[PDB]
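Colleague: Encoded as structure tokens, here's the structure I'll be asking about.
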Amino acid sequence: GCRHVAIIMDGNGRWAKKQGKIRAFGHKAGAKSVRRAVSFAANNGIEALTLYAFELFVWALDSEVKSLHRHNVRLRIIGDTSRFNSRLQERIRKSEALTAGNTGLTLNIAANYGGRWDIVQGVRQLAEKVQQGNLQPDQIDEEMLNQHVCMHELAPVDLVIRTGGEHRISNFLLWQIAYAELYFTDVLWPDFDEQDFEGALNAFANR
Amino acid sequence: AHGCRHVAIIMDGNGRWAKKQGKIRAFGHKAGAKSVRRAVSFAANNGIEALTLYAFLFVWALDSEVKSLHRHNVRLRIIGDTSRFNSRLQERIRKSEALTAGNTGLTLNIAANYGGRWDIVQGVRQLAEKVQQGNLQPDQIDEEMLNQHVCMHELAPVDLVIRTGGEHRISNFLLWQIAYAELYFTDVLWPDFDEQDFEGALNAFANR
Ligand SMILES: CCCCCCCCOc1ccc(C(=O)/C=C(\O)C(=O)O)cc1
Ligand SMILES: CCCCCCCCOc1ccc(C(=O)/C=C(\O)C(=O)O)cc1
């Protein structure tokens, strides 16, 4: 019954250091874990999967987009990409446009995202409307702010997973997690595998 | 030493506690009120600056505790949407706030008809009002600004959120305010949650 899973993918640095290796090695094992979690969600009928890594990261996704598209995956980047270079912004817009019509798993990749930023960008929009005389203070309600925060078109976030041992949201989704199950595991992101993902889905199923 | 200035607690488990012992709901609420007094005293004696309680006619007959709070030098505040509350419910709240506002010990915030989303929304409305008066430009609105308009912005940031009763969600409780907070869930039911359980959450925040 779990429709939308968000993951705070923490522990790449600590994993690398445990393996006696440099940071980049953790990243490469992190990316393999990303692919495994994406495959697992698409195989198990999850509607939306939202991943928060806790420009270089987005660039690496770029070469995977053709393969996501074949898999009927809809890709979106959420977060403030407005100071990214224009070449990268255009590559992001093209990948989103390429997959926007896909009807399988929606994969949201947070890039320079903050939950408070997300709320503020939606408040800014309402503020522009009030100034234009197009809305009244008294008309702003939860429903309306909801319509201006990221992911408002998707199933509500049902489950948030944080790997890596910390017990904090760290300014990932805030508005969107009002009623979500929160599942924290000490497993580090590169080790987080199908069995760990299923274990989290069980916690939800028990709720 | 523990390092929390501000602890918030989702106090769940009262109903389950009373059921476990074949008692009706009201006996749980009552054990739960005893557990509130205990948590309040414990916070006041362990140098916490602020304790924010979300209970998950509660507020009413609770007037009857305001004199006792005042005698413990606790500053009382109600957060939440009380604007559609009964005549004078609103007045007795205001006088309770006024009476204790000079207190210098623990600040105790009691959520009454509170939701985290509503909290953000009221702050957004204060901001929209100022835009409409021509006082505020949309592009001056940043996080620091909205932060100044949500409940409790003048108190230390929330360091730690405790939720008793075994569920692992926020259930709409502080959403903006808990962006950086430690989250601590215990299966202990609210009426059983005692000083050593509170110590255990604080020491967990200190170690983590
Ligand atoms: C740190 C960057 C991580 C980038 C990983 C992006 C997620 C890609 O996940 C995938 C998941 C599945 C597949 C996959 O199924 C590809 C195919 O089925 C195919 O090419 O025919 C390919 C990629
Ligand atoms: C009805 C909802 C919960 C009721 C408690 C509201 C807050 C009261 O906090 C208190 C904290 C400490 C004390 C206190 O010292 C009480 C006593 O010595 C006593 O009741 O005999 C009393 C109240």
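All chain B residue numbers match Swiss-Prot; in order, they span 15-70, 88-239.
Technique stated in the header: X-ray crystallography, 2.0 Å.
Every residue gets a Cβ built from N, Cα and C, even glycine.
Here the residue is the original one, but Swiss-Prot notes a mutagenesis experiment at this spot, B:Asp26 to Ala: Great decrease in activity. The Mg(2+) binding site annotation in Swiss-Prot covers B:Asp26, B:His199, B:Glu213. Here Swiss-Prot flags B:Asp26 as active site. In Swiss-Prot, a published mutagenesis experiment is listed as B:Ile62 to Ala, annotated Formation predominantly of C(60) and C(65) polymers rather than the C(55) polymer. As a published mutagenesis entry, B:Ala69 to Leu appears in Swiss-Prot alongside the note: Produces shorter polymers. According to Swiss-Prot, the mutagenesis experiment B:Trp91 to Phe carries this note: Decrease in affinity for IPP. Per Swiss-Prot, mutagenesis B:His103 to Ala is noted as: No effect. Quoted from Swiss-Prot, the note attached to the mutagenesis of B:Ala143 to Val states: No effect on polymer length. Under mutagenesis, Swiss-Prot gives B:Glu198 to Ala with this note: No effect. Under the heading of mutagenesis, Swiss-Prot lists B:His199 to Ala and annotates it as follows: Great decreases in the catalytic efficiency and in the affinity for IPP; when associated with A-213. A mutagenesis experiment is reported in Swiss-Prot for this position, B:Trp207 to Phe, and the note states: Decrease in affinity for both IPP and decaprenyl diphosphate substrate analog. What Swiss-Prot lists as isopentenyl diphosphate binding site is B:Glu213. B:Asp218 to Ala appears in Swiss-Prot as a mutagenesis experiment; the accompanying note says: Slight decrease in activity. Under the heading of mutagenesis, Swiss-Prot lists B:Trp221 to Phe and annotates it as follows: Decrease in affinity for IPP.
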Colleague: With CB distance below 8 Å as the criterion, list the mutagenesis positions among B:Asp26, B:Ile62, B:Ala143 that sit near chain A.
Modeller: none
Colleague: Is any of B:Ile62, B:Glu198, B:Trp207 (mutagenesis positions) within Cβ reach of ligand 2, i.e. under 6 A, and which?
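Modeller: The ones that qualify number zero, so the answer is none.
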Colleague: So of B:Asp26, B:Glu198, B:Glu213, B:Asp218, which of the recorded positions has the fewest other Cβ atoms within 10 Å around its own Cβ?
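Modeller: B:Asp218, out of the recorded positions B:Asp26, B:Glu198, B:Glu213, B:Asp218, has the fewest neighbouring Cβ atoms within 10 Å.
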Colleague: Cα distance, B:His199 (mutagenesis position) to B:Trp91 (mutagenesis position), nearest Å?
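Modeller: About 29 Å separates the two Cα atoms.
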Colleague: Take B:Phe70 and B:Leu88, the residues on either side of 17 unmodelled positions, and give their C-alpha distance in whole angstrom.
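Modeller: The gap of 17 missing residues is bridged by a Cα-Cα distance of 14 Å.
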Colleague: Whole-number Å distance between the CA of B:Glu213 (Mg(2+) binding site) and the CA of B:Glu198 (mutagenesis position)?
Modeller: 16
Colleague: How many neighbouring Cβ atoms, not counting its own, are there within 10 Å of the Cβ of B:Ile62 (mutagenesis position)?
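Modeller: B:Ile62 (mutagenesis position): 24 neighbouring Cβ atoms within 10 Å.
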Colleague: Going by Cα-Cα distance, which of the mutagenesis positions (B:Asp26, B:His103, B:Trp207, B:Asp218, B:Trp221) sits nearest to B:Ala69 (mutagenesis position)?
Modeller: B:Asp26
Colleague: How many Å separate the Cα atoms of B:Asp26 (mutagenesis position) and B:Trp221 (mutagenesis position)?
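Modeller: Roughly 6 Å, rounded to the nearest whole number.
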